[PDB]
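Asker: Attaching a single structure in C-alpha coordinates format; questions to follow.
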Amino acid sequence: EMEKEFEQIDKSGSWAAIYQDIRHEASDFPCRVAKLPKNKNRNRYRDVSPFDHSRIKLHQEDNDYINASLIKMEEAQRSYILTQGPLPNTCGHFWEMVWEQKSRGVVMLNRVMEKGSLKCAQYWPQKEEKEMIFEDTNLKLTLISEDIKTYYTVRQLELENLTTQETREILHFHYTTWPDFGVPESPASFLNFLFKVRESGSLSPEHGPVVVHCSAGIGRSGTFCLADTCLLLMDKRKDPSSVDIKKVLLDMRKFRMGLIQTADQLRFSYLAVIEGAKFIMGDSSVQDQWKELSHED
Ligand SMILES: O=C(O)C(=O)Nc1ccc(I)cc1C(=O)O
(Lines of atoms letter the chains of each structure in order from A and count residues from 1; the text may use other names and numbers.)
(Lines give C-alpha, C1' and ligand atoms only; values in the text may rest on other atoms or scores of the structure.)
Protein backbone atom coordinates (compact mmCIF):
# COMPACT_ATOMS: atom_id res chain seq x y z
CA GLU A 1 0.00 0.00 0.00
CA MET A 2 1.04 3.45 -1.21
CA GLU A 3 -1.00 5.01 1.66
CA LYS A 4 1.42 3.53 4.15
CA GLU A 5 4.30 4.83 2.01
CA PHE A 6 2.65 8.27 1.89
CA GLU A 7 2.20 8.63 5.65
CA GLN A 8 5.72 7.39 6.12
CA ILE A 9 7.23 9.97 3.70
CA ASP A 10 5.13 12.70 5.15
CA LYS A 11 6.03 11.85 8.75
CA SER A 12 9.66 11.95 7.94
CA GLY A 13 9.46 15.07 5.74
CA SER A 14 11.23 13.35 2.94
CA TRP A 15 9.54 14.30 -0.33
CA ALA A 16 12.50 16.28 -1.56
CA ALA A 17 14.82 13.36 -1.06
CA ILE A 18 12.50 10.80 -2.62
CA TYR A 19 12.18 13.15 -5.55
CA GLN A 20 15.99 13.80 -5.82
CA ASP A 21 16.34 9.98 -5.85
CA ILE A 22 14.03 9.76 -8.81
CA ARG A 23 15.96 12.55 -10.52
CA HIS A 24 19.17 10.54 -9.96
CA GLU A 25 17.84 7.22 -11.11
CA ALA A 26 16.03 8.53 -14.18
CA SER A 27 17.12 7.52 -17.70
CA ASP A 28 19.60 9.38 -19.86
CA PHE A 29 19.27 8.83 -23.56
CA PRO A 30 20.60 10.90 -26.43
CA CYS A 31 18.62 13.76 -28.02
CA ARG A 32 20.79 14.39 -30.95
CA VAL A 33 18.12 15.42 -33.39
CA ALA A 34 16.61 17.86 -30.85
CA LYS A 35 19.96 19.38 -30.75
CA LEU A 36 20.65 19.78 -34.44
CA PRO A 37 21.27 23.40 -35.40
CA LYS A 38 18.37 23.42 -37.76
CA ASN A 39 16.04 22.50 -34.87
CA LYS A 40 17.03 25.39 -32.62
CA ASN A 41 13.84 27.22 -33.18
CA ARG A 42 11.68 24.17 -32.78
CA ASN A 43 12.47 23.93 -29.15
CA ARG A 44 10.91 26.08 -26.43
CA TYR A 45 13.37 25.34 -23.67
CA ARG A 46 17.04 24.63 -23.93
CA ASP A 47 17.01 21.93 -21.31
CA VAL A 48 13.92 20.09 -22.48
CA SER A 49 14.27 17.78 -25.37
CA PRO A 50 12.77 14.51 -26.59
CA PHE A 51 15.03 11.44 -26.54
CA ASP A 52 15.85 10.25 -30.05
CA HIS A 53 14.46 6.77 -29.40
CA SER A 54 10.93 7.87 -28.47
CA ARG A 55 10.54 11.04 -30.37
CA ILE A 56 7.56 11.61 -32.65
CA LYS A 57 8.59 12.01 -36.27
CA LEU A 58 6.54 14.27 -38.53
CA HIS A 59 5.69 12.60 -41.84
CA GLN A 60 7.39 15.19 -43.93
CA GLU A 61 10.56 15.33 -46.03
CA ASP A 62 12.16 18.75 -45.12
CA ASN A 63 12.34 18.39 -41.44
CA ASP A 64 10.64 15.63 -39.44
CA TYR A 65 11.48 17.15 -35.97
CA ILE A 66 8.99 18.11 -33.33
CA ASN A 67 9.59 18.40 -29.59
CA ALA A 68 7.35 15.56 -28.69
CA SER A 69 7.74 12.09 -27.24
CA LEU A 70 5.79 8.79 -27.24
CA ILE A 71 5.23 7.46 -23.78
CA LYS A 72 4.39 3.91 -24.25
CA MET A 73 3.12 2.17 -21.11
CA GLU A 74 3.29 -1.49 -22.02
CA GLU A 75 1.94 -3.12 -18.83
CA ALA A 76 -0.88 -0.59 -18.46
CA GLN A 77 -1.63 -0.65 -22.18
CA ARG A 78 -1.90 3.15 -22.63
CA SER A 79 0.23 5.52 -24.72
CA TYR A 80 0.44 9.24 -24.58
CA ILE A 81 2.22 11.82 -26.65
CA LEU A 82 3.81 14.40 -24.51
CA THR A 83 4.80 17.66 -26.07
CA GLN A 84 5.79 21.26 -25.36
CA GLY A 85 3.44 24.19 -25.77
CA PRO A 86 3.62 24.91 -29.52
CA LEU A 87 5.82 27.84 -30.61
CA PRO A 88 4.59 30.44 -33.11
CA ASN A 89 6.48 28.53 -35.84
CA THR A 90 5.54 25.00 -34.73
CA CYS A 91 1.68 25.19 -34.64
CA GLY A 92 1.33 23.60 -38.02
CA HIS A 93 3.80 20.90 -36.97
CA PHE A 94 1.73 20.32 -33.81
CA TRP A 95 -1.44 19.86 -35.84
CA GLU A 96 0.45 17.71 -38.36
CA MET A 97 1.38 15.37 -35.51
CA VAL A 98 -2.22 15.19 -34.17
CA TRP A 99 -3.35 14.34 -37.72
CA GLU A 100 -0.61 11.73 -38.49
CA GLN A 101 -0.83 10.05 -35.04
CA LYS A 102 -4.63 9.88 -35.23
CA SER A 103 -5.16 11.40 -31.85
CA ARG A 104 -8.71 12.17 -30.70
CA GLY A 105 -7.88 14.35 -27.72
CA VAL A 106 -5.48 17.17 -26.74
CA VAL A 107 -5.02 17.80 -23.05
CA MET A 108 -3.65 21.28 -22.32
CA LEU A 109 -2.64 21.85 -18.73
CA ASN A 110 -1.28 25.41 -18.92
CA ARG A 111 -2.43 28.89 -19.83
CA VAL A 112 -1.08 30.83 -22.74
CA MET A 113 -0.03 33.42 -20.22
CA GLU A 114 1.59 32.34 -16.96
CA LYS A 115 3.92 34.22 -14.50
CA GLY A 116 4.12 37.21 -16.82
CA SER A 117 5.31 35.20 -19.86
CA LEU A 118 3.92 33.56 -22.88
CA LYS A 119 4.11 29.86 -22.09
CA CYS A 120 2.52 28.66 -25.31
CA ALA A 121 1.23 29.89 -28.67
CA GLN A 122 -2.49 30.42 -29.20
CA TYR A 123 -2.59 27.33 -31.40
CA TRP A 124 -6.34 26.83 -31.63
CA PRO A 125 -9.19 29.22 -32.72
CA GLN A 126 -10.95 31.07 -30.08
CA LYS A 127 -13.93 31.61 -32.23
CA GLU A 128 -16.10 29.78 -34.55
CA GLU A 129 -16.05 32.39 -37.46
CA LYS A 130 -12.30 32.77 -37.25
CA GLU A 131 -10.67 29.51 -38.31
CA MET A 132 -7.00 28.80 -38.45
CA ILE A 133 -5.17 27.63 -41.51
CA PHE A 134 -1.64 26.26 -41.30
CA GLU A 135 -0.16 26.72 -44.71
CA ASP A 136 3.03 24.84 -44.05
CA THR A 137 1.28 21.55 -43.12
CA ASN A 138 -1.86 22.17 -45.17
CA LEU A 139 -4.33 22.00 -42.35
CA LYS A 140 -7.41 23.95 -41.29
CA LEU A 141 -8.68 24.07 -37.81
CA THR A 142 -12.17 25.29 -36.75
CA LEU A 143 -13.73 25.80 -33.31
CA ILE A 144 -16.99 23.93 -33.33
CA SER A 145 -18.15 24.51 -29.79
CA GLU A 146 -16.94 25.03 -26.24
CA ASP A 147 -18.00 24.04 -22.73
CA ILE A 148 -16.57 26.46 -20.28
CA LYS A 149 -16.48 25.42 -16.70
CA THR A 150 -14.90 27.21 -13.67
CA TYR A 151 -11.45 25.74 -13.80
CA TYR A 152 -11.41 24.03 -17.23
CA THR A 153 -12.91 24.25 -20.77
CA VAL A 154 -13.71 21.56 -23.19
CA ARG A 155 -13.70 22.39 -26.91
CA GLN A 156 -14.60 20.55 -29.94
CA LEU A 157 -12.44 21.22 -32.89
CA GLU A 158 -12.53 20.24 -36.47
CA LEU A 159 -9.25 19.46 -38.12
CA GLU A 160 -9.26 19.28 -41.93
CA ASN A 161 -6.55 17.83 -44.05
CA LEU A 162 -6.67 20.37 -46.87
CA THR A 163 -4.67 17.98 -49.11
CA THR A 164 -7.60 15.54 -49.01
CA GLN A 165 -10.44 17.23 -47.34
CA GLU A 166 -10.56 14.43 -44.82
CA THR A 167 -11.97 15.81 -41.64
CA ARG A 168 -11.61 14.95 -38.00
CA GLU A 169 -13.02 15.84 -34.69
CA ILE A 170 -10.59 16.66 -31.93
CA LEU A 171 -11.54 17.24 -28.37
CA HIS A 172 -9.47 19.82 -26.44
CA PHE A 173 -9.44 19.61 -22.66
CA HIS A 174 -8.04 22.78 -21.17
CA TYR A 175 -7.15 22.94 -17.53
CA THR A 176 -6.88 26.62 -16.72
CA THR A 177 -6.12 26.68 -12.91
CA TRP A 178 -3.06 24.44 -12.63
CA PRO A 179 -0.07 26.67 -11.93
CA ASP A 180 3.28 26.24 -13.58
CA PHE A 181 5.55 24.29 -11.24
CA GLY A 182 2.51 23.88 -9.07
CA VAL A 183 -0.29 21.41 -8.31
CA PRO A 184 -4.10 21.25 -8.91
CA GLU A 185 -6.27 22.86 -6.27
CA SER A 186 -7.34 19.42 -4.96
CA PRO A 187 -7.23 15.75 -5.76
CA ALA A 188 -10.99 16.04 -6.48
CA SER A 189 -10.65 18.76 -9.03
CA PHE A 190 -7.76 17.01 -10.72
CA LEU A 191 -9.65 13.65 -10.70
CA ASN A 192 -12.82 15.26 -11.98
CA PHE A 193 -10.86 16.66 -14.91
CA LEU A 194 -9.01 13.36 -15.54
CA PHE A 195 -12.37 11.53 -15.53
CA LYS A 196 -13.82 14.08 -17.98
CA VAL A 197 -10.99 13.19 -20.33
CA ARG A 198 -11.45 9.46 -19.76
CA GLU A 199 -15.24 9.65 -20.28
CA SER A 200 -14.83 11.33 -23.60
CA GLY A 201 -13.37 8.27 -25.29
CA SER A 202 -10.16 10.12 -26.08
CA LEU A 203 -7.93 7.64 -24.14
CA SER A 204 -9.25 4.68 -25.97
CA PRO A 205 -7.18 2.30 -27.92
CA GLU A 206 -9.32 2.70 -31.04
CA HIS A 207 -7.71 6.16 -31.26
CA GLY A 208 -4.16 7.30 -31.62
CA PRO A 209 -2.49 8.39 -28.39
CA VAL A 210 -3.82 11.42 -26.55
CA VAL A 211 -1.57 14.43 -26.90
CA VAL A 212 -0.77 15.89 -23.48
CA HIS A 213 1.06 19.19 -23.06
CA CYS A 214 1.94 21.89 -20.62
CA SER A 215 4.44 24.60 -21.35
CA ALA A 216 7.41 22.16 -21.50
CA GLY A 217 5.52 18.86 -21.76
CA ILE A 218 7.14 17.45 -18.58
CA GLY A 219 5.95 18.86 -15.23
CA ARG A 220 2.14 19.14 -15.25
CA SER A 221 1.99 16.66 -18.20
CA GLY A 222 4.07 14.02 -16.26
CA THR A 223 1.82 14.50 -13.20
CA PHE A 224 -1.34 14.01 -15.24
CA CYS A 225 -0.04 10.89 -16.97
CA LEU A 226 1.45 9.30 -13.85
CA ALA A 227 -1.91 9.50 -12.05
CA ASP A 228 -3.74 8.14 -15.12
CA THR A 229 -1.42 5.24 -15.70
CA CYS A 230 -1.28 4.33 -12.01
CA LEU A 231 -5.10 4.18 -11.89
CA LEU A 232 -5.20 2.09 -15.10
CA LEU A 233 -2.71 -0.34 -13.60
CA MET A 234 -4.72 -0.70 -10.43
CA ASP A 235 -7.85 -1.25 -12.62
CA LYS A 236 -6.55 -4.17 -14.54
CA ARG A 237 -5.75 -6.24 -11.65
CA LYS A 238 -7.90 -4.65 -9.02
CA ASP A 239 -4.70 -4.68 -6.95
CA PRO A 240 -3.54 -1.36 -5.59
CA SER A 241 -0.86 -2.83 -3.50
CA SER A 242 0.84 -3.93 -6.65
CA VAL A 243 1.34 -0.38 -7.89
CA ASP A 244 4.68 1.22 -7.22
CA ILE A 245 4.24 4.86 -8.13
CA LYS A 246 7.95 5.75 -8.14
CA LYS A 247 8.66 2.82 -10.31
CA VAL A 248 5.95 3.75 -12.82
CA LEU A 249 7.32 7.25 -12.93
CA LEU A 250 10.77 5.85 -13.66
CA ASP A 251 9.25 3.71 -16.45
CA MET A 252 7.75 6.85 -17.89
CA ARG A 253 11.06 8.79 -17.74
CA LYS A 254 12.54 6.22 -20.10
CA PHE A 255 10.48 7.89 -22.82
CA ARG A 256 10.75 11.54 -21.90
CA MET A 257 13.06 13.48 -19.51
CA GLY A 258 11.98 15.34 -16.41
CA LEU A 259 8.46 14.05 -15.98
CA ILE A 260 7.15 15.60 -12.84
CA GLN A 261 9.15 18.77 -12.03
CA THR A 262 8.75 19.18 -8.30
CA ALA A 263 8.57 17.12 -5.08
CA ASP A 264 5.10 18.60 -4.43
CA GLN A 265 3.87 17.42 -7.81
CA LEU A 266 5.16 13.93 -6.78
CA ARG A 267 3.35 14.22 -3.50
CA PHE A 268 0.22 15.36 -5.29
CA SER A 269 0.51 12.29 -7.66
CA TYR A 270 0.25 9.98 -4.64
CA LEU A 271 -2.77 11.91 -3.26
CA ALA A 272 -4.57 11.70 -6.60
CA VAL A 273 -3.84 7.95 -6.99
CA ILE A 274 -4.84 7.15 -3.38
CA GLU A 275 -8.12 9.06 -3.84
CA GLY A 276 -8.77 7.72 -7.36
CA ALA A 277 -8.29 4.19 -5.99
CA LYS A 278 -11.67 4.58 -4.37
CA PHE A 279 -13.37 4.62 -7.75
CA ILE A 280 -11.16 1.91 -9.28
CA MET A 281 -11.93 -0.31 -6.34
CA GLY A 282 -15.71 -0.23 -6.77
CA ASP A 283 -17.01 2.93 -5.20
CA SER A 284 -18.41 4.56 -8.27
CA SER A 285 -20.18 7.22 -6.19
CA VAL A 286 -16.95 9.04 -5.53
CA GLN A 287 -17.02 10.32 -9.06
CA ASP A 288 -19.95 12.52 -8.43
CA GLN A 289 -18.46 13.60 -5.15
CA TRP A 290 -15.43 14.87 -6.96
CA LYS A 291 -17.56 16.75 -9.38
CA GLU A 292 -19.39 18.42 -6.51
CA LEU A 293 -16.19 19.22 -4.61
CA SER A 294 -14.61 20.60 -7.72
CA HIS A 295 -17.20 23.36 -8.17
CA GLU A 296 -17.10 23.16 -11.94
CA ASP A 297 -20.25 24.99 -12.85
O1 LIG B 1 4.62 23.55 -17.97
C2 LIG B 1 5.16 22.88 -17.14
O3 LIG B 1 4.43 22.24 -16.26
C4 LIG B 1 6.71 22.58 -17.12
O5 LIG B 1 7.15 21.46 -16.88
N6 LIG B 1 7.49 23.63 -17.46
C7 LIG B 1 8.85 23.76 -17.48
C8 LIG B 1 9.71 22.66 -17.37
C9 LIG B 1 11.07 22.88 -17.56
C10 LIG B 1 11.55 24.16 -17.89
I11 LIG B 1 13.58 24.44 -18.36
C12 LIG B 1 10.71 25.26 -17.95
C13 LIG B 1 9.35 25.05 -17.72
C14 LIG B 1 8.43 26.21 -17.79
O15 LIG B 1 7.27 26.12 -18.05
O16 LIG B 1 9.00 27.41 -17.66
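Residues 2-298, in that order, are what chain A shows, numbered as in Swiss-Prot.
How was it done? The header gives X-ray crystallography, 2.0 Å.
For all residues, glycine too, the Cβ spot is worked out from N, Cα and C.
Annotations per Swiss-Prot:
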MUTAGEN   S50 to A or D  No phosphorylation
MUTAGEN   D181 to A  Substrate-trapping mutant
BINDING   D181, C215, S216, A217, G218, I219, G220, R221, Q262  substrate binding site
MUTAGEN   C215 to S  Catalytically inactive mutant; abolishes sulfhydration
ACT_SITE  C215  active site, phosphocysteine intermediate
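Tell me about the setting of these features in this model.
Answerer: The Cβ neighbour count for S50 (mutagenesis position), using a 10 Å radius over every protein chain in view, is 23.
Reduced to three states, the DSSP call for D181 (mutagenesis position) is coil.
Within the same chain, residues at least six positions away from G220 (substrate binding site) with a Cβ under 8 Å of its Cβ are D181, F182, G259, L260, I261, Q262, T263, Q266.
Classification of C215 (mutagenesis position) by DSSP places it in coil, neither helical nor stranded. Counting only same-chain residues at least 6 apart in sequence, those with a Cβ under 8 Å from the Cβ of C215 (mutagenesis position) are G86, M109, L110, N111, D181, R221, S222.
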Asker: Let me check the 10 A CB neighbour count of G218 (substrate binding site). How many other CB atoms are there?
Answerer: 29
Asker: Within 8 Å of the Cβ centre of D181, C215, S216, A217, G218, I219, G220, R221, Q262, which other residues of the chain have their Cβ, at the recorded substrate site?
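Answerer: So the extra residues in range turn out to be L110, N111, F182, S222, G223.
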Asker: For ligand 1, list the recorded positions among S50, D181, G218 whose CB atom is within a distance below 6 Å of it, in sequence order.
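Answerer: Near the molecule: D181.
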Asker: Tell me the Cβ contacts of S216 (substrate binding site) under 8 Å, same chain only and six or more apart in sequence, or just say none.
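Answerer: Sequence-distant Cβ neighbours: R45, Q85, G86, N111, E115, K120, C121, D181.
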